[PDB]
Amino acid sequence: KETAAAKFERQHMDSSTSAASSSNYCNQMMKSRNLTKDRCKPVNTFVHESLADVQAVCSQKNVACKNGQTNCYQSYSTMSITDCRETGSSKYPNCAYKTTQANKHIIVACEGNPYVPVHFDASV
Ligand SMILES: Cc1cn([C@@H]2C[C@@H](O)[C@H](CN3CCCC3)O2)c(=O)[nH]c1=O
């Protein structure tokens, strides 16, 4: 069974590229990480930093989560990320995405022992 920590890694980690992420990136990545299986997931962010660096965000700047919970943390440094957002003409099962690379602070929710990222909240 997939732990919440594992699901965060599958959905949100891509340390293998620094972000040279082509226009193709989101179409390929959303599919291979199984985010287009039951529907087209509308919005999803991939972080291009080490797992150690992203996990360390759980000990960084504590900020309110969008849902009002208090277990969110914003990175002190900007990180290389790619936002994937569904196009208007995207129709399941042919999920289509706009790929946008940026350098931004990430906000993640953390839980558990060890205290690790389990949700991607936002980038700022
Ligand atoms: C704003 C933003 C949201 N997401 C997320 C991942 C997943 O937690 C979220 C789905 N939310 C669930 C309720 C509202 C939307 O899209 C991202 O992956 N990147 C973002 O920049």
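To match Swiss-Prot, the residue numbers of chain A are left as they are there, and the shown ones run 27-150.
According to its header, the structure was obtained by X-ray crystallography, 2.0 Å.
Any Cβ shown, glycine's included, is placed from N, Cα and C.
Annotation note: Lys33 (substrate binding site) sits in a helical segment as assigned by DSSP. Per Swiss-Prot, the feature substrate binding site maps to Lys33, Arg36, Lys67, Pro68, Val69, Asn70, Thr71, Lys92, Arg111.
Every protein chain considered, the tally of other Cβ atoms within 10 Å of the Cβ of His38 (mutagenesis position) stands at 20. Listed in Swiss-Prot is the mutagenesis experiment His38 to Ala, annotated as follows: Loss of activity.
In the three-state DSSP scheme, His38 (mutagenesis position) falls into the helix class. Marked as active site, proton acceptor by Swiss-Prot: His38.
Taking a C-beta cut-off of under 8 Å and a sequence gap of six or more, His145 (mutagenesis position) has these contacts in its own chain: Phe34, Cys91, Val134, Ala135. Quoted from Swiss-Prot, the note on mutagenesis experiment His145 to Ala is: Loss of activity.
The active site, proton donor annotation in Swiss-Prot covers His145. In the three-state DSSP scheme, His145 (mutagenesis position) is classed as strand.
In the vicinity of ligand 1, defined as a Cβ distance under 6 Å, the following of the binding-site residues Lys33, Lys67, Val69, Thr71, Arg111 are placed: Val69, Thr71. Secondary structure at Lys67 (substrate binding site), as computed by DSSP, is coil. Less than 8 angstroms from the CB of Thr71 (substrate binding site) sit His38, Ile107, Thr108, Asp109, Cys110, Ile132, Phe146, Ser149, each of them six or more residues away in the same chain.
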